[PDB]
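Before any comments, here is the structure.
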Amino acid sequence: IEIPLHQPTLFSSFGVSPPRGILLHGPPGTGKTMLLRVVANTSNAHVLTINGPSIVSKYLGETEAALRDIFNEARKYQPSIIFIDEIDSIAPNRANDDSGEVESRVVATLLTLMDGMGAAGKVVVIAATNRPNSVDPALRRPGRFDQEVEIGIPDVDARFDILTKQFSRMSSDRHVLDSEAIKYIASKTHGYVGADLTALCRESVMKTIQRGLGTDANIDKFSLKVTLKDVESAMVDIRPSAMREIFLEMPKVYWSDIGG
Amino acid sequence: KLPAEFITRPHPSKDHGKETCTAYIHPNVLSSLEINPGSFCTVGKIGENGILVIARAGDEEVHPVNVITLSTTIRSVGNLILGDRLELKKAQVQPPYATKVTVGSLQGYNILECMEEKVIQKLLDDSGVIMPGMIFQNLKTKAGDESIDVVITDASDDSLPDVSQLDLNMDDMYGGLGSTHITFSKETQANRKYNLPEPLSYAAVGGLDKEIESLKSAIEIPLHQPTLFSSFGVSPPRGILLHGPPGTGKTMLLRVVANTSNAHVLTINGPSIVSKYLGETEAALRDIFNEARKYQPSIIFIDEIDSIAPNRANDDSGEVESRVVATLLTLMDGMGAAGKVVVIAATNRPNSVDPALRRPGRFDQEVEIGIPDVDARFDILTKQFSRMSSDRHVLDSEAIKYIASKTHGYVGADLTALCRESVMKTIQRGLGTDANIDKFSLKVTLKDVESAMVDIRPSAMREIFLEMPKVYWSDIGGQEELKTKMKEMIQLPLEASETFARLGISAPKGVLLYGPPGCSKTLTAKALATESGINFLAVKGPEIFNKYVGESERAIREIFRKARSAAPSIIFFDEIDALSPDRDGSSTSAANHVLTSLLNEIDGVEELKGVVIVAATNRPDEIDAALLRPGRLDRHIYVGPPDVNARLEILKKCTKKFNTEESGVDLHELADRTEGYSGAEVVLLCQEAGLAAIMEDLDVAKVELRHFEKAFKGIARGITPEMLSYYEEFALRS
Amino acid sequence: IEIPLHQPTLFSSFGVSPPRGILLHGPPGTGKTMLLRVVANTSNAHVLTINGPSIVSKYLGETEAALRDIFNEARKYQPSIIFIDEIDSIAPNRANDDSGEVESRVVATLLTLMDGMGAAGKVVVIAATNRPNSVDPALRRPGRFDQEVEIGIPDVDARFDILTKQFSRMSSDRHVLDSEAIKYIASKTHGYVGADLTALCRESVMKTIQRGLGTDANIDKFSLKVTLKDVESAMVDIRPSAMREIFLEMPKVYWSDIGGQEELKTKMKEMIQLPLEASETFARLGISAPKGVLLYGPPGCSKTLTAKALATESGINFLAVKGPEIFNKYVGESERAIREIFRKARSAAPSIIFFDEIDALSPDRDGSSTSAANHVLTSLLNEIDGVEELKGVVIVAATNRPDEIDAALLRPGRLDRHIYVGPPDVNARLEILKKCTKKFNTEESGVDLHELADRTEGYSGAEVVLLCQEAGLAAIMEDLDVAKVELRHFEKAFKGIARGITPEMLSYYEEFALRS
Ligand SMILES: Nc1ncnc2c1ncn2[C@@H]1O[C@H](COP(=O)(O)OP(=O)(O)O)[C@@H](O)[C@H]1O
Ligand SMILES: Nc1ncnc2c1ncn2[C@@H]1O[C@H](COP(=O)(O)OP(=O)(O)O)[C@@H](O)[C@H]1O
């Protein structure tokens, strides 16, 4: 996001032209829009976002006119950011189904608009999809969308870091928990996704609320705070759903445990 | 009236006139814009703010409202091809003045001095002058004829509004028949900081020549010399199909041929013409046809015609379907008698195209655009790098050839993407390492290119035909008998087709290779593709197999027609003992259908004298006796295990990295002990010995004999006399 | 087309009324549009043509009103002719596809309008379709379109005629082509449609233009004109479209080419001479014709090119249909193809239908086969002699393995004749070797063509041809072109090649012949 925008003259000196596409893909809980929000909040450049189905209209030319208008508006302001969410639904695979209406017409017009806005400029288009297979292979071409980044499920290290950052928001004043308990929870959490970790946090907060209520008749929440037991209850009653995975991060084991 | 968009038109009568600010607009349009004609006008071309502010004049009511004339100079500067829609808007405020003004003298060595004779007066005598970009004809200046064009990019004028597309300037002269502090300075090309559109030229396209001259002829014959063809009375063709794998630059070729052609060009946006009521599309297409025919020279482009005109039997969705196909074929068939009109259709796959379109009456001309070869990729790389210039990269010819040799499965778009992400990698390696150092010194190297190819992840690996890597006879270790025989059966066809025709012998066009699966079969196939240098199509056994019934039939038909239409060549099968065995393996009906189709292709009511069919098998008796019929696949080569000489040569080649003198190996005792092994076995033994040597004390300059002998203990022979006797008895019975 | 228009009263006097619908069908590019255009040009009476899909509109009543107005205009002017283009698209099959909207409703209104538009009048309706099968059966009923015109792919004579006519339009000034070149082109172009020939001529002119521009540097195009050099590359790069067809005709091959046994030749000559000049004798006697001859023998020769020899000698159109090519992935497509070929054979005068192989479709019990093969075999059995008996056509079957034909097909009354057609004898092999060595010089080589045949007894005719081919290759690989092939090369090739035929299969064939 920084190379093609912050220094457009340096890249245009080569004349190879900068890429005009960033692809975010992976399973849910990968912080796709979160990344979109982060860059938009951080970068002072103008940002444009689409609502998805709201742009979709029954008329044949209304979508084309809206896309042209938003692209011309982005080109008018030199610092511009383009947001394209649920691109897979917006641009379904041509071979998978010939649904019609919102179909290859909009794909062709959008690729034409993002292929020739100018010589160098500074324009970036970010597309987020749930699955790259369902994405139209015309979209998944090196001519238009050569640059992609892969986002996967967090590992033991990454999952532990996410849990620690989430807890660090409530802070010690809210709860008391050592790093050993956090590491144990991260090791226990294997098939969960990024959103699943926040689901566990909310379920633990719930379980704490009802336990405190039914135990001490609406006592102050600060005394009970957050402990382990409600966390394990949340893991038991959370019904994990992202267990299926192409690759499995089996818990590690050292040579000390090895008998051979 | 209320005209929203206008179509460009070349300025006629040449001469001088005004030549920069003609703008022969209808007086009604002049009054509708609420601006006096004696002022600036603007042309849009669907966007591109600034809108190309150019002064305006009036016509003689002959010029219709739809078309507008704005001179070939501005047409080229704005890269305005014919048929595009131009928007009219109000004029912009007058720019202050011009500062430097500098000529470039393109496609020339400059330093003309005497030949100049005050070109400044001729250049600046014209009104308008959109400072950064003009081109002019050489005209008639003194003696020495020839032609030159100038580049007027260089300037040092600053304009507050950046909305203007090309920030035009004003003029102030002092002379008859002195600028601002001279104008002649250097022969620089178009400046990059202006970000002006680049006019496509044929020098950018590489590796596509052999059919580009045919395309040039097929476009030039009707549009430029139609009287000669009309005198014959066979009527001029109107349609040419371009097809091939994606990423071959079909659209770029169409754009460059449109830019080079000075006649009217018409293009469509693709499927967006599709609308409701089933009448708007018909009205639009008939309007496009009427516009193309109204002006005597015209060219029509059709893009992704497969989506517009899918196969009728394939799908029956409705709406825009075979009805529009019928109306367009009727329009094209009887649009004119002689005329000068050509329609070009671009499709990703010809099979999906409606067979009605693929008819001699409409699209009798077919152009094959395949993946670039080694030579084409070499030229494509040299071409981008030559344009790239050595000021931004340091890589010699051998590095380019080495990269091109490594790149096999890529396509034209893949190379450009690889270069772009190589630039990305170079920028990253500069910034993140040297903390924002000057990028001029580091520039482009080989390591970043190699890493870029490692991380490119190409998506064009699956191909119907594969260009298997070449290898010269020096690296080949084998028996002289098989090499001489193969040289004989490749020398007979190419330089003895006429002898066969005179004598009636023709060619067997069938050679069967059977042997041990250790080595020599594919190695002999390689020598044959490098040595002769003739077209080679590597076809593997399991890869033609498809789960869908009939897809393999289409694949084999396509490869056979490609071989037939791609000059004399050789067809090699890596493993033929997979499709052949059906009675023993109880194969499905698909295998039997494939066998029957290939038999009918090789020796059914047809003869393929140009191409030679060769096959390699591991188990020869499993091939059905129908294939082993006289007249087809008659040649048989034992090509068994390599002899002592071939194994010795292979060992010497593999040991070249190590030092034999320090180790003391005589390169003869090792070969004497290594008799029952194969070439692949010898290579594996050498690799294991090298691994054992390098795991002792890290890097070693030689491999020891003890390591080789330990590898000899640690490996199995892998060959059994029973299968050798099986091969021998198959040879005897044949 | 002349009997309803010029003389309507003569036909109406009978009271049966003249037909109004003429159907033109055939492969694409045959020239149905040419017939439409030429009848439009040569006729001085009013005609009406349709725009096809243009009449089709969103409104259901708009098409009906347009058709009614067209018919009213046609009937108002007493001499009228109706032209229909692509009737299949306008009138698809109800059974195949229920598209809806603009569909067989228009078929019903069209048939209603055209059944009682007039009593005598002078009106004829010409409809051209690409494929007759897709046309709905309502239009394909003798009530409206009983008269049909079949326009198949041009044969060698028709191709020669069109090339002679095609060249005349270009004229001798534009191209120097003689009769021999035209005949050679017609012989080479076997499976080509009429459109393909004109396209080949046009791109031959194109190749001439490129050659002239490349070589002569923009010389006058009339000097180079048209020769056979560009025509060769024309056949090379024409990219034909009529390769897949069931009307493949082998090139004519005379008796001198085939060296075989006189007994088999006499037998097949008698078999072909019985029907053509003894149909009346069969009718008087009631014997009729066996209409079935079985060709079983070793996978050598004399059982496949004998069909070509028969076609050349008799001068009768033959149906050279390969075995495996009738098999199709789609279920029932083979039945459609075989029924179409039977209809064409019946419609194309008394002819002879030859099968390249039958040992693949026939086996259903000995080897595992799909139900489609059994259905096709049952259909063939019902067609050959089941309830329906065909007189003019004669069916001959050639097989490479005899036991694969089931007893249901091998039933008395059909395919009764059996021919051993074994390996060629001494005289046949000697004649084949003499023909093969005709190009070479036997006197210089010193061979008498008799000892070679004496040594070459266990081989076949095709085996002998391959032996001569490889012997010539061995003769020429030494010093390029040679004027003769030596005996040493002959004997070296004799070591190099093997017959590949075992006595066990000959004994099996003899055993099968004994039981028949
Ligand atoms: N020096 C080498 N380096 C890398 N690959 C090689 C080398 N020599 C041969 N090969 C590969 O090994 C293969 C040998 O095939 P081969 O075993 O002869 O086929 P078959 O099993 O049918 O006999 C060839 O396809 C070739 O690509
Ligand atoms: N003397 C000859 N010269 C050239 N070709 C021949 C000669 N004799 C036979 N042939 C060819 O050999 C083929 C023999 O076919 P055959 O192998 O009997 O069919 P199948 O494989 O069904 O048994 C014929 O198609 C014929 O064209």
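The numbers used for chain A are those of Swiss-Prot, and the residues that appear cover 261-520, in sequence.
Heads up, the Cβ atoms here are built off N, Cα and C, so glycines get one too.
Summarising the annotation, Swiss-Prot assigns ATP 1 binding site to A:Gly286, A:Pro287, A:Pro288, A:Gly289, A:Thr290, A:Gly291, A:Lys292, A:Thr293. Looking at Swiss-Prot, the entry for mutagenesis of A:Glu346 to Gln says: Reduces basal and RLP24-dependent ATPase activity. Increases interaction with RLP24. Slightly reduces RLP24 release. Does not affect composition of pre-60S ribosomal particles or growth.
Proximity to ligand 1 at the level of Cβ atoms, with a cut-off under 6 angstroms, picks out none of the binding-site residues A:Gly286, A:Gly289, A:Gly291. Each residue contributes its Cα atom, and for A:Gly286 (ATP 1 binding site) and A:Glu346 (mutagenesis position) these two points are 12 Å apart. Counting every protein chain shown, 17 other Cβ atoms lie within 10 Å of the Cβ of A:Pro287 (ATP 1 binding site). Listed in sequence order, A:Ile413, A:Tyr452, A:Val453, A:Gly454, A:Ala455, A:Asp456, A:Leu457, A:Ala502 are the same-chain residues six or more apart from A:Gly289 (ATP 1 binding site) with CB atoms under 8 A from its CB. In the three-state DSSP classification, A:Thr293 (ATP 1 binding site) falls within a helix. Sorted by the number of other CB atoms within 10 A, the binding-site residues A:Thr290, A:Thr293 start with A:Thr293, the lowest. Cβ neighbour density within 10 Å is lowest for A:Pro288 among the binding-site residues A:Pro288, A:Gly291. Contacts of A:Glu346 (mutagenesis position) defined by a Cβ separation under 8 A and a same-chain sequence distance of 6+ are given as A:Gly312, A:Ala388, A:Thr389, A:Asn390, in order along the sequence. Note: the ATP 1 site is recorded as A:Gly286, A:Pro287, A:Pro288, A:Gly289, A:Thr290, A:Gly291, A:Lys292, A:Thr293; in the same chain, A:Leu284, A:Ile411, A:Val453, A:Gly454, A:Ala455 also have Cβ atoms within 8 Å of that site's Cβ centroid. Taking Cβ-Cβ distances under 8 Å and a sequence separation of 6 or more, the neighbours of A:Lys292 (ATP 1 binding site) in its chain are A:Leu284, A:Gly286, A:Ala388, A:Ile411.
Around the Cβ of A:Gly286 (ATP 1 binding site), the number of neighbouring Cβ atoms within 10 Å comes to 20.
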